[PDB]
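Trainee: Got a structure for you, written out below as structure tokens; questions coming shortly.
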Amino acid sequence: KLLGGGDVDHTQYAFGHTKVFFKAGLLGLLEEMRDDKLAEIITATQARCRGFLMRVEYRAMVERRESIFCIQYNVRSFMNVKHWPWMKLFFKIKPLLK
Amino acid sequence: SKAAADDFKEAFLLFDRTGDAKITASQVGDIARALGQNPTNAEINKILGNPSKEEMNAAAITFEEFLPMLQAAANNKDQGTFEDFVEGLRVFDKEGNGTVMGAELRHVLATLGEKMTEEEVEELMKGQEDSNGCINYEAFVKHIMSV
Amino acid sequence: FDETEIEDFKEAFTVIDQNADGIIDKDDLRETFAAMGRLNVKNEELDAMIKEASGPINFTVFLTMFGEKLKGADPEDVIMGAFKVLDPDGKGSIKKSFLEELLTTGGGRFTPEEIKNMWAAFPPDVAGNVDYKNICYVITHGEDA
Amino acid sequence: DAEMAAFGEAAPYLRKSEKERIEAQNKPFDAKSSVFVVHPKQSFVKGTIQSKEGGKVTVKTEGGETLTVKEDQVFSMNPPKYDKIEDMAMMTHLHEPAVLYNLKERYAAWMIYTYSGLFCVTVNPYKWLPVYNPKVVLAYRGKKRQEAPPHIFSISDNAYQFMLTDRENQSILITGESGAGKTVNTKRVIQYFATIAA
């Protein structure tokens, strides 16, 4: 399945019951690619983490952000409304409903 | 490009605590992540030093340097492939089910490579790991890529 | 405005509009108050309700008047959502001093004086931040339950 | 390291310390530039590719020399992973130079036995070695050539093995020029037989 990728000669090799067969300097080629991939390494998987790590910090100094507002505005309503005829009405009436 | 996204400038006004429209160089790593970019901390460190910029001494910023540094980090978002994130953790635990034992992921995320504090590690496992001590990383990496 | 909340205001509009023509006049206000037990409802109270509108109280004028007074109105499920995030372990009502500190230190809407008014009719538990849930009830439907 | 004990004293001439290895295989390498090349005085010396004349090549040397030689006067160089390979035939670079060079390197390190396929190459030490060591003899006893480092007793034991395992007769063909020192080996092989099955 792996060899599925790569801009490599799908000729130069050959598989069998216990191992793959390869022409020259191939495995050599492999490694090289590999070599580059370590210079990179982990390093990429770290980052995201790091990134992500702080991304949750914002939601915390941050998560709360809106739940407050919701609470914030929500109260204010009431303070205004509770004195409104129409709203008292709805209130006494709100129960007879179903 | 603008697509001129002027909301990056409005988010710089939410991270500058002095209101003078400058953001210190130590905040630029976390604000690139809050604008939708995940550069690794060594990469943020290199680039800085690369440009003979010292994050060791006092720093200020201007929007005119932070904008092109976010645009230089934005090309590196092609490194964020979720196949390799789930396959990394699938090679980290035996059997055909995606579960890391609690303390394996916590000690690896704090001590391997770019050190994440154990406070941040507990805030990233909180809710996805139940009392069985087994973190399902199929849903764990799904929720980590939801932010 | 969610659609079930707008249907609740449509049902309240139909119970106050007893002529069923689509416009609540002053006679509908007085006959709805008399059917709730208000035999002494003054005409000046009915005139002050009509003085909050620029035109006749049809369904869209009643919705815009309630919209402009309830610009921070929150349904009970979203208030309990925010209180479950403030008590993320579930079940427990949160402490009095924790809600006073977190209201002030996050926002200007959570300043103290306002916190003394929150404790003042929202009783102790509610005020204190220990109970929970009764305050969500009285924010969506006022007065003591 | 752990393994090697049997030899112990011979070890250094058979195999290298597990870090000597490690320090050698795990080192910086630039494939696209590192290469082997033809050389008028010395047969093939190593160098780094500098430029490219479209079908000519200019290379630096290891000693410091610059030569512009044909495209096929230039030969790749194995990744460090193949430093002092027991079996050159495992190399991914089957050249003329790489073979010369492998032998040479493990010799400068005093390893006289290196395999090249089925062969068992042997280089004249020109000095004394604890290899014919009476400890080794045992060590190589009952071991496939993959369970132990390149050595003649490997060949010689395997023969024996194979002899009883397959129920076939065996042979060992020793060959080299006048000064290669075959008698020496031959003799040494012979003792081996006599000892291990007398």
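FYI, residue positions are counted from 1 along the chain as it appears here.
This deposition comes from electron microscopy.
Using N, Cα and C of the backbone, Cβ positions are placed for all residues, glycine too.
Annotation source Swiss-Prot lists Ca(2+) binding site at C:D17, C:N19, C:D21, C:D28, citing sequence analysis. A mutagenesis experiment is reported in Swiss-Prot for this position, C:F83 to L (Swiss-Prot position 103), and the note states: Results in 50% reduction in actin filament velocity.
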Trainee: For C:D21 (Ca(2+) binding site) and C:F83 (mutagenesis position), determine the Cα separation and express it in whole Å.
Mentor: 42
Trainee: Taking the Cβ of C:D28 (Ca(2+) binding site) as the centre, how many other Cβ atoms fall within a 10 Å radius?
Mentor: 20
Trainee: For the recorded Ca(2+) site formed by C:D17, C:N19, C:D21, C:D28, which further same-chain residues have Cβ atoms within 8 Å of the site's Cβ center?
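Mentor: Going along the sequence, the neighbours come out as C:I16, C:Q18, C:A20, C:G22, C:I23, C:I24, C:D25, C:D27.
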Trainee: Which of the binding-site residues C:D17, C:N19, C:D28 has its Cα nearest to the Cα of C:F83 (mutagenesis position)?
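Mentor: Spatially nearest to C:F83 (mutagenesis position) by Cα position is C:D17.
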Trainee: Select from the binding-site residues C:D17, C:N19, C:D21, C:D28: which have any Cβ-Cβ contact with chain A shorter than 8 Å?
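Mentor: It is none; no candidate comes close enough.
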Trainee: Between the recorded positions C:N19, C:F83, whose Cβ has more other Cβ atoms within 10 Å than any of the rest?
Mentor: C:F83
Trainee: Could you find out if DSSP has C:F83 (mutagenesis position) as helix, strand or coil?
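Mentor: SS state of C:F83 (mutagenesis position) = helix.
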Trainee: Let's check the environment of C:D17 (Ca(2+) binding site): how many other CB atoms sit within 10 Å of its CB?
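Mentor: For C:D17 (Ca(2+) binding site), the count of other Cβ atoms within 10 Å is 20.
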